[PDB]
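Working notes for the structure below.
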Amino acid sequence: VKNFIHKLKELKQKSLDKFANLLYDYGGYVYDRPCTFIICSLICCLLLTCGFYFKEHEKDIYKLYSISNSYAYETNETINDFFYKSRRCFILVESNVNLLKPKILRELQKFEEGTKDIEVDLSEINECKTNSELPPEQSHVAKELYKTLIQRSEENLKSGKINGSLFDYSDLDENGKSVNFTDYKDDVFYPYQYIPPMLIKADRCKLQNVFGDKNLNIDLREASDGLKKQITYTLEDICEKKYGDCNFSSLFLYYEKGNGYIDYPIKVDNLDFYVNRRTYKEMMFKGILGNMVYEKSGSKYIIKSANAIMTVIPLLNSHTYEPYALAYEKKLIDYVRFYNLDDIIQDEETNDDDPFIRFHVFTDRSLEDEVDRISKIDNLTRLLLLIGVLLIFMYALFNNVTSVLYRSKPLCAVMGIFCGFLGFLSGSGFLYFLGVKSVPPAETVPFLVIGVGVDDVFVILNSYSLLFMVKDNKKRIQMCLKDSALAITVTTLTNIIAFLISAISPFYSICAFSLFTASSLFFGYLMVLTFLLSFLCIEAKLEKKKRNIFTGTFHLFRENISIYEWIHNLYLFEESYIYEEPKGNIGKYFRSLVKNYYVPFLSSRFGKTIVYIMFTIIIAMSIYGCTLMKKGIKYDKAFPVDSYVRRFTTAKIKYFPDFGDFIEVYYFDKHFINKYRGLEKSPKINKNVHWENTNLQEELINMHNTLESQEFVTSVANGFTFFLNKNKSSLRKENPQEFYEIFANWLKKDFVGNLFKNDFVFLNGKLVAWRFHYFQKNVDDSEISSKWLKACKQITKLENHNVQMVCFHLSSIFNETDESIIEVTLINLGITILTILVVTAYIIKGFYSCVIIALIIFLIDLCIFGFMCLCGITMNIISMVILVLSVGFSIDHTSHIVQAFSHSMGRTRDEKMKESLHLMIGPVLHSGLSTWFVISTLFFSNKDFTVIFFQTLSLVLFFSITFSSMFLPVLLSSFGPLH
Ligand SMILES: CC(C)CCC[C@@H](C)[C@H]1CC[C@H]2[C@@H]3CC=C4C[C@@H](O)CC[C@]4(C)[C@H]3CC[C@]12C
Ligand SMILES: *[C@@H]1O[C@H](CO)[C@@H](O)[C@H](O)[C@H]1NC(C)=O
């Protein structure tokens, strides 16, 4: 096998030589007729860009940024399917004034009424248009079940009688009995005003289904658009109506039915239970108003100066009402965000010492809106991108221009700058043709890609200058493509593979960004090989006739020695005209400057000691930063100042410290769930629970007390505990029928039961599914919030009686994602490391250099992670992806340097390092500077998604330049794979 291994190494080097010869022939062919290649490349790129017409956008936050775990998503789906929720819109009217002055209160009442006034035409709804289709209908057997359920609901509501002797309370078997319609038949449900929401699926297009009060029976998807404009619905039509009037919660409830008086002050008995007996409606003054500097005269409360006022608006979360609810929300936020009552607050007492009525608002879809706030590419960001392109263009022009005009090649720089953008366009169009939609992070796709392309440009140009000796310009270009094409191909392949491995990430945003960027880099490399190379050939031919670019414009208006062999021979001649580069070469001045001071410094043992000390202390700082690790979890999804959602949340925290998240807790009996999930197509953890057991109820009330005991739990609203307290004596007999009947009567008769009438359901009177909600204290730190959620899950377990209470909130998914962000990133980085090691082993002459490459990459990753932790960058998905991407960039640079050293000759390892530096220190530095010039304008951005990206990328680029320019050269000089 050893003979086979050495023959395989010989085959590898022979294949590299064959690749070089093929590129030699390709360069000859390009030199044959550059203009045809130029026009063909341009038309192909235009055809690729034509896919922009087919471009589609993906902007759902959860798809972009979430693990998409089955657990939380399944929990949310189950809650939606088996329970009814109420969408809550909050409108915190914060101020620096009392807000209880009669004039200010009158103005607030104006605003309150106005909210109700808001109306929306039917045409605004996207689903209401006749163009919108109808989703596949519910199962026919499921529809029959829905009909039977609504029929029996009507019959039972008319009857009003509740008894349990009809039901069978025998403990269910594993099959939930003790396909066919009869299986789901006779499913008596309590409360009678309840049907499983999963079976509530009909044609929401019809006006009658959603709004029966209209009495018109029109179908929005089957009617004229103008008539849809004519038909309108107000807030009421889409608002839950407690007591048959309204379910909205606000201070003005106290003023309803003349009980309260705007001019007069307020005095109520209870903060959270004062009921307006005129209206029979209660209100939680603590929840309604915040930062209340009010007084409390014993039982009565002297509400004097409530500097913050909040209002809660409920909306039907039913799938039928969903588009209408979204529409109104949209109207509402605008109604409030553009609302202003500065006139009344003018010339009023202010604690801040000017009045400021913010009118903060928040809705369910508002988060998505803020996602759009960061999804759209800022106009300022586009301007910054263009300025960075101009900066890198100027830098490339400066590098290309020389003392001798005809020898300089500005056109090469210009066409490289253009070719980067053209390759980006080609990749974007190809991905659009593939059908993958765009992502917000793709805002950084163009700029970065451009810079990457420009890198290759430099290398090619370098080779051209390095072949000044060749008199035949055709032969010069042929050898230029013979030499550096392998390096650029390796760089492109490595970047593509790294970005693919990044695309393996479950995150759709990261995957799409990586796929788009990899395709763009591939197309840019292809364009460079044809477009930029053809322009290079044109300019080389112009230089052959000693034609300046200005002179050429005016006129049109009217020795196979290896370059490494050459540099080795030059250094040997120095030790002991051909090696004298002509005046005005592309990189003669820079290479001479490097060879004068930098190369002797790195060759010097004292310089090596200095470099090693510096990098050792850098590694120590990196270790310290990794130990710090900054913050493991983000705070608010990088919510900027220009975010009514974030401002509202800050206001809520500031003025309502006693109100955090409305965490919900659910119990779902396994049998009923499984059955109803099946119809709409440990085992005994929740297989069947005998709730009539006294010990089980004792455990439940104990769990309630324990949850109340927790410092992070503000309060709870477990109605089951209230029922247990009210009817403990009657529950002495553990009869399931008696338990069900008493619970049903309490739900129907007791006003407390009415308050919790929609938190418990009964299949054959067995309490299959129920829930309770609790207010949890607000906190900015998501880590401690996730820990609190885990503690709540543990407390509500009650595994002793074979019970398990699941917990949910909107932030649970975000907390779970921030839990495994680092883990998935580490796994992806490991896969990336494996792929890069394979590639290097297959593209590097020596395996010692391969392991050196691996060590360099590991060290660079450690350093960049430590320094980004030190600088204050927490765990952000942008940081995680840019980690791998800039690792790919750094290993491209490292491959350049390592190939330069390995293919460099020299009797001394230090001499070999010196030759490698003199041959390749230029292109790497130019590439790094170009990329940093591209990304520099992103120093400040509208969203953190861009500024944090800039910080991470700039830091990693600095580290890559430093290592491949200082650490890697000295390492290869003192311990490199000599011979
Ligand atoms: C001992 C008892 C009588 C004291 C008063 C209990 C209070 C604090 C409880 C009982 C019923 C509860 C309500 C039950 C249901 C909902 C709907 C939800 O979308 C918002 C909270 C809200 C509106 C609860 C607020 C708190 C509440 C009013
Ligand atoms: C309800 O059940 C009771 C027994 O609890 C029994 O009298 C009868 O089945 C029902 N009562 C009616 C219909 O009045």
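Note that chain A carries Swiss-Prot numbering, so the residues on display, from first to last, are 3-180, 293-467, 469-673, 719-736, 1047-1151, 1173-1470.
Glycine is no exception: its Cβ is also placed from the backbone N, Cα and C atoms.
The domain 'SSD' annotation in Swiss-Prot covers 494-653 and rests on sequence analysis.
Looking at Swiss-Prot, the entry for mutagenesis of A1108 to T says: Increases resistance to MMV009108, MMV028038 and MMV019662. DSSP assigns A1108 (mutagenesis position) to coil in the three-state reduction, placing it in neither a helix nor a strand. Listed in sequence order, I489, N1367, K1434, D1435, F1436, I1439 are the same-chain residues at least 6 apart in sequence whose CB falls under 8 Å from the CB of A1108 (mutagenesis position).
For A1208 to E, Swiss-Prot lists a mutagenesis experiment annotated as follows: Increases resistance to MMV028038. DSSP assigns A1208 (mutagenesis position) to coil in the three-state reduction, placing it in neither a helix nor a strand.
In Swiss-Prot, the entry for mutagenesis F1436 to I states: Increases resistance to MMV009108, MMV028038 and MMV019662. The structure shown retains the original residue. Its own atom aside, the Cβ of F1436 (mutagenesis position) has 22 Cβ atoms within 10 angstroms in the protein chains shown.
Taking Cβ-Cβ distances under 8 Å and a sequence gap of 6 or more within the same chain, the neighbours of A1208 (mutagenesis position) are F1247, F1263, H1264, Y1265, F1266. In the deposited coordinates, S736 and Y1047 are the last and first modelled residues around 310 missing ones; Cα to Cα they measure 15 Å.
Only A1208, in sequence order, out of the mutagenesis positions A1108, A1208, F1436 have a CB under 6 Å from ligand 1. Flanking an unmodelled run of 112 residues, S180 and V293 have Cα atoms spaced 17 Å apart.
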